[PDB]
Amino acid sequence: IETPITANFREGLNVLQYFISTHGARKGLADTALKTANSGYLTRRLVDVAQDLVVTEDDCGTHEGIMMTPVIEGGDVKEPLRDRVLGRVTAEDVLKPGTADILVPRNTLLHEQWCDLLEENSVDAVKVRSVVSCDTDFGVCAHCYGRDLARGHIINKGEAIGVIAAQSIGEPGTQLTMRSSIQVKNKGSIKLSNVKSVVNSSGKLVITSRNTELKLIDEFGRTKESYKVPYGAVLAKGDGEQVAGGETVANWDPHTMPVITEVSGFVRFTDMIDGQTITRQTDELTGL
Amino acid sequence: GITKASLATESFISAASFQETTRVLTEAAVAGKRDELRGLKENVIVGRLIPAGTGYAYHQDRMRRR
Amino acid sequence: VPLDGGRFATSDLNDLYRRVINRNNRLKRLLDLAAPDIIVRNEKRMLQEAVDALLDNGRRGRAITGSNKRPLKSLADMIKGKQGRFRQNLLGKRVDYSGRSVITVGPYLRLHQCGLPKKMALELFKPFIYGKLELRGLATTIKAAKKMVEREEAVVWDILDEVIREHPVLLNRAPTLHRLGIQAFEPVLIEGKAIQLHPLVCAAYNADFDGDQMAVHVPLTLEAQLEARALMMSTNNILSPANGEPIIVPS
Amino acid sequence: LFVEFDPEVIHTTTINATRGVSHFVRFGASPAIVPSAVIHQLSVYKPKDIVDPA
Amino acid sequence: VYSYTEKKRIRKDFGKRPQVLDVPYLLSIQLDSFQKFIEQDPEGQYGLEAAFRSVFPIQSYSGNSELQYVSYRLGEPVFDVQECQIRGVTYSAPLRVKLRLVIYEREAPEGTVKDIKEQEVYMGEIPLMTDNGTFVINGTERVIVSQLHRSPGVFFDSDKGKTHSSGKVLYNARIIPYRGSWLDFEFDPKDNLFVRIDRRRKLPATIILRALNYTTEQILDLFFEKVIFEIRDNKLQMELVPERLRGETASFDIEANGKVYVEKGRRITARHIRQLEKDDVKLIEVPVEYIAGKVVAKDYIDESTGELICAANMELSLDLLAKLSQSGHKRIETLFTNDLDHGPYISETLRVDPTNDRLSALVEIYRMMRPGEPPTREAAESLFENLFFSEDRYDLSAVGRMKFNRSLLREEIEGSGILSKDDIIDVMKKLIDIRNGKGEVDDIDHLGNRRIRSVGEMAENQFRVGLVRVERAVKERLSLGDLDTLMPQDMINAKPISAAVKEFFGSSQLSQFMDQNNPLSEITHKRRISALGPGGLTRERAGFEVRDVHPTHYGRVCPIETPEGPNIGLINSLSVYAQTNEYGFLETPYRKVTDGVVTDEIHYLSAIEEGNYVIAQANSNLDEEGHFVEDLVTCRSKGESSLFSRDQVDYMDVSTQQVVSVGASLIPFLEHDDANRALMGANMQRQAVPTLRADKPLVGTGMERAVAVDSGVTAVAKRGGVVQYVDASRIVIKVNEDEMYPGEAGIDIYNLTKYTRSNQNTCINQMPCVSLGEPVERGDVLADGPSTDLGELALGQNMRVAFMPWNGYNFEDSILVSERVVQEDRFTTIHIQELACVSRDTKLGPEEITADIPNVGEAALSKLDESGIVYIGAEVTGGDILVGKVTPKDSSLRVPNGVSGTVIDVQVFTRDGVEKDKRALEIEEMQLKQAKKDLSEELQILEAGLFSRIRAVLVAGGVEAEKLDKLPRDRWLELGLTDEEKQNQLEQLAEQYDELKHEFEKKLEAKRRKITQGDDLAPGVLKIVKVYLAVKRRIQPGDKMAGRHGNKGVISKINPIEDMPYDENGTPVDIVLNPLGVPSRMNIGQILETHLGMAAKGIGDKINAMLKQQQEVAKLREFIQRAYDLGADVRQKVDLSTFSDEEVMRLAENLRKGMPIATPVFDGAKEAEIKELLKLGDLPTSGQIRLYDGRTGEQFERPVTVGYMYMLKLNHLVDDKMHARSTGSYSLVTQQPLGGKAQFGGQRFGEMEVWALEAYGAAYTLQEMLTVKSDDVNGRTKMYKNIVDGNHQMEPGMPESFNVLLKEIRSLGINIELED
DNA sequence: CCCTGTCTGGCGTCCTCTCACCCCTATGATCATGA
DNA sequence: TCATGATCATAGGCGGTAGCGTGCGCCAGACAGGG
Ligand SMILES: [Mg+2]
Ligand SMILES: [Zn+2]
């Protein structure tokens, strides 16, 4: 509503302002009612799909795990490496960039001292053993799960983790809701990923790919900015270079799909017959 | 998906304690399917120890004596 | 079931079986005295439709009813869904040695103990008191002990303080969402009629004190007392299983 | 029971208010044209017995 | 001037807006609707006469007999309300009907009947309504609740977005009849037009247009315009109106008059349309490709061959033009089928049609109705005339015809109840217009489309259904019997009518049990707009939008009083000023603001008349004439608030209390509470309980007297006068002479209702509040009821509260209460439980109620008399014997284990024939003696009033000052006096006196008959003994108290007096709340209520100080006048100079416990007025006193807030919820414990608790939690032996309910087993 | 046979507390009263 | 002594010479329509 409520609860509220407040309040109450109605059924389906998975061995004996990197939406780093690789057994043994020097062995539970020693050396991506890549027939081994959450040590042989997992996912379901360019902030080296780029006549670096992802590598190894770069975007910089803060390095058109080229030559028409393939539509009020 | 992954089990008592019981019992009836109590909820049904906590040690003893 | 009015409002199953047996006896009599050529057919259609009303009512076209709009209950309506044997009687049961009342604060508690009334502690813990009476020799049989604890004489409160002492109970809030919703305490007898519950613990139950009600259960056997002391005690669960955050945050 | 009448011009719901009405011999959706086997080739019977059923 | 009970305790009133329309009688929906239902109503409608004139005359199956209708009449009920609630009968009245039978002759139904017969007939019993607005169905007082449902008429909804997954919206047009078959027109993504009837199979829509006997040429004449092609010498020229060409790109160069107008490749502009219509261009030239796809309208036939050239609704090709061109046709009529303007929806619909004439359409409609049967032309005509076009099976009401004419832009709002051809054609025209882009769809939740049924209309409909069943019986019997020998009571029987109306009032979804524990709860349960029930939506299905407040609930339905939980916004409560329109919609008052001046006439607006006009907000400032003092004023135009000019307004609201209901207008400072907390406060104010001595609200809203008087718990005076005899039982008013009838001399007797059971087991008492010799005015309280005081409304009590954290005992929401509260016996509520005991009839013989009882001794039988029934007054414990009963085996009634009480009332009912024992004869003699004394006192008191009238008449005209009392008093007529009005009046009083004599004789004989007779009872019961225990429940840790703003709380510790924080005067505070509930739960109104309550008590303490010192009335007059002026421009303006020195002392006697203050809802007391009233008392300005501690005796830092808050005890007590079970009874089918508290049961260890024990490693706890403790019977007997012998050990076994699962699966064709 | 629309089956929170309601109507047989 | 009328007790599944139903919604998988 374009005319806001200019009155607080210490002063009065007249009749219309209190009526608009009632719109908001009853919308919230009906949200909470039907929200609980969906949340309980979500907890039911999750504890009935898990239901059975018991920590039934002590070492599966594989290596392939998932790669834990800090998540980067394109602003501040939302979830750091300490809060993701806290207490989970490493897949491949992490070597510090003093290559052929082992920092952690390949079956070490990463508790808080090890996570601080990960944060000091600025470790890129601690590849770690996940439950989904296990090898235990009819159950899940103990090392691929991790720390016993709610306790300190490794998981005991036996605790039913499917049920505590399904309750931990469905329990905050009561709280949930129901119904142009690239601007940099920090400073560091510039990384490009999955790019097919070429040089324009202006001397810049233009792109011939939709799958281009720009990254900002910081001073110690990790990444603090990531940007999906569109098709045919124009960079003011290149790969491996150095920028400063507040410097927009890319620009494109979100309305137009550019069909930019690679080689320099004349333009001709092939299989373009007028009247059928191309039509004659004169732009009336502009001219071109 | 989790409701289809839970209805598609090798144990008809779990898939009967979940959603539609008619389809699960008819498919397990004509197939001659044979549950072996396989985990937590069938043992909650039948009235014996869960194979999770202390009943996990009991089930290792029972399976070792098989 | 009798309704104490001289009549039997019958269950739906006896109505269904009675319909099948009526229709089947009439079909036996009509096959007996010869069917009029293209006639021994309507009665078999009626029998097939009555059996299809008995095995799963409402799956075939329009269901039957006794009174008045509500369709009555077949066998598949006793196995399926809610109000059926899988979800109402076999996965969650009604349980002896249990009670329930309204909760309150009482901040003089240590966090492994809760207040619990003298009347609830006397009615939950009856056979323990019977055993202590005929083990100390204050009643010959079980009936004298029952009449002693019905009269509530002056000695059974000492018996009750000697049976509560190291014996946990399970407190339970009614919408149990996560596994911290069932915890185990060591009771303290309270003059009154409410359950005094430690305040910090109410961060885990999501329980205020505006009329909330909690239910107490008793572990009978010995292994269940050890599981409600070593696994489920209120001092052990100080960390949540969703993360590493403490659940004893002062509110 | 065997009754002689004519379907279309005299529509049934008008005549519904009386007995004689559970419904036609069908074996199918349509009211089945019945044979009159007793009337045509089986007039006089019941030599089964007069058992007076049970 | 003030009424005499308004000079007792005149409530201080803030408030600024001078009222113009007082609060109406709050129970007018129930009483006005049921008065509309049952009353002798001429000119047909509404009422019972509508049913009796729409279902009658029943004419037979061509037997020339006819049962027509004359009139009806209801006799008096055999039982009045009190005997009806005591015994247990319906409160019904017999419905006598005068029916007539006529029997026509042969060959002339337009000829003379040979014989008629008109007679009285009995049918049904309709239950009457009591004056409170409630029904008494089986001794239990029930309320039928108003339903909110869809208004009959057309309704153009739009199935937006969701269908076909391509964004193409649909449009449907549901015709909603009041009674009959529905009719839904709609579209489909192929842009065809589809009808359907009662959600059945789907047909193309124009199949019904052929069913109304339209040829296809006429259909295209209706639904399209015409395009004329004239073959005039050159290329088949065209008549052209360029308005069709608005934006169309032509295929050639349009030229005329030798001038190029339109070029090929361009579109026709609007100025080119202006050129062509200015030059008046008529005939233009088309190519051969222009009529390549033009659709012909009507059939062209060739005159030579007699064949068909081209069929109707067909596109034209080259050969069709070649055929019709050489046949002699120069005019060609086609249709205009544009992209935006007019789609060919009718044309595509007729191309999908297989039908061709009226007969095939009627056959297809008869086949979609009843599937698979031979149609016949007579049967198809009869069905389609009985779907929409018959007075029997189809009936829009007047509401339906109004909406159907209004939503089609008609003029007359009067029409027939049946449809016609023009109606369906206008529905299809408006649907095509909505599809074309002009006009709008109609929303559902708009209150111009939600009608309100009530008690009268729903009882009429159920009675009509009973009548169509009985016309289905009378049509059976009338032409299948011998005539003339029968009478019209042998035909019609009262079983279906009484069964239908008794099933509706007995068990419906809207005839619900009255929540009666409070006058507020009565008067807000009777005003309820429920959306549920028959014809409305359901809770577990719908939805989102109907649970939301629409912008047109403003002043009709309350926005903040609704039950939270599974049905929010469906159990809406109707507002204060909201009446009900003539048709059934909602309407609300406004003030007609003529061009400058707010005129004080009220003027009722409906929900759709409000939208067109523009309404000023309620609290807009105006300077003594009506001129709006601003030049921008906040208003609302069409459901949307804005800021308008000074004199473009058309209406102003009446009073500022009209958005809210009466549940949430007794909340002071409502404008300061957030709406969630106001909702919870209104709902808990409904859930209160009456205390022992209800006090008053110090901070009210002035709305208490409307809720108290306009309900039915107080004893309002009918005719004013002088009180003669006050007693705790009765009150006698002597009627003043300027209010009094000439005959029936008249002094009124009010028999109060003493201690009796309510529905919620409270104690509905009435206490007399008038003195003796006291004047009372017409319309005034005499006896306070439950939770009333001097005619006000006192729900809870007002106590001294402080906001401070006190050592943790008020942690989340808890409340901490001093022992000074429980010592004063001020929340000590009184409850009454009814315990019944029947003497059934079984085998080996009947039962015994006598006290010769086995297995018992002196200690049980000392509290019974010599005939089994407990005494009246014997204070029993939990588990004694009340009624001793033995069967051919002790089965005596016992007090259920836990409750104390005092037996206050014993009823004994005896089925007639059974021997009355000695106590039943004692109760019979007792009630004979009571009724004898009561009717004799009626005769004596009314004879005393009659003799006082004789003395008042004989003051003049032959007065005898000494001779009047020498003779006996019954002869005061033959004294010396001529033929005047006085001897005429003495003759009229002699007529009245002899009438009272013979009436007393016959009524005492009838009352002895009513006491002496038996009562019809259950099948096979001897006698019913009912005993009323009267528990007195005080307060304890665990009860629930709450204020009036949503501040709930379990009282957690009942402290001693000494521990309370006291101040530097000495007084301890009573209750210590918790401050932390205020900034999160935003109910800031309770702190303003606290400060204004402390101001009120400061004025009360100063009155108590000025009166305890025995001061003369001058200083009291001074101080009371200063406390009653005190404000801005207010409404009260009292002066004590017309109270005359004796009322001021009694007004100060009523003000010494505090001064009551009214604070209306949105026009309340501001902050500066509270400060100025706290300055009148010597209290601190900020409201905060420094408080010492009780334990340490040293001061709390940072001074705390004290005051008075008016707190309510709720009836969620703690010795009604607490329960415990070791080992009780077990269920029968599955060997598990029973459920509930009355059944001694165990708590459900539900499914999520099983998950929470799987989530730990607790395995033995769960095994005994679902095998030993619950189900396995041998397991639990082994467990009980092992527990009483000290061996904690379980033998597990199997759940028996799993064996029940095996038997239920095995009872199918399924073979489940257990292997190994 | 390869889509693409329709149809009909599934499913829609937990725990507790309270209250009412749970055939009436028609036909046949027996008894009493009146002629 | 016989006949008639009235009252009381005992006994079954839309009620009627049709029509009642009408305010959930999503997903999903089979059955079939159109081409
Ligand atoms: Mg709460
Ligand atoms: Zn593994």
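Numbers in chain E come straight from Swiss-Prot, and the residues shown are 2-889, 914-1341, in order.
Quick reminder: no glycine exception, Cβ is built from N, Cα and C everywhere.
Taking the Cβ of E:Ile561 (mutagenesis position) as reference, residues of its chain lying under 8 Å away and at least six apart in sequence are, in sequence order, E:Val661, E:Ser662, E:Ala665, E:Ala676, E:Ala679, E:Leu680, E:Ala683. Under mutagenesis, Swiss-Prot gives E:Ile561 to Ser with this note: Resistant to antibiotics salinamide A and B.
Per Swiss-Prot, mutagenesis E:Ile569 to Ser is noted as: Resistant to antibiotics salinamide A and B. The local packing around E:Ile569 (mutagenesis position), expressed as other Cβ atoms within 10 Å of its Cβ over all shown chains, amounts to 19.
What Swiss-Prot says about the mutagenesis result for E:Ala665 to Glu is this: Resistant to antibiotics salinamide A and B.
Spatially close to E:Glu813 (mutagenesis position) yet at least six residues away along the chain are E:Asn1099, judged by Cβ distances under 8 angstroms. The note that Swiss-Prot attaches to the published mutagenesis E:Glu813 to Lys is: Disrupts the enzyme's active center.
E:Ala665 (mutagenesis position) has a Cβ environment of 29 other Cβ atoms inside 10 Å. Proximity to chain C (Cβ-Cβ distance under 8 Å) holds for the following mutagenesis positions out of E:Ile561, E:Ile569, E:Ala665, E:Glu813: E:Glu813. Filtering of the mutagenesis positions E:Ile561, E:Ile569, E:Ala665, E:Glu813 by Cβ separation from chain A (threshold: under 8 Å) yields E:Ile561, E:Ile569, ordered along the sequence.
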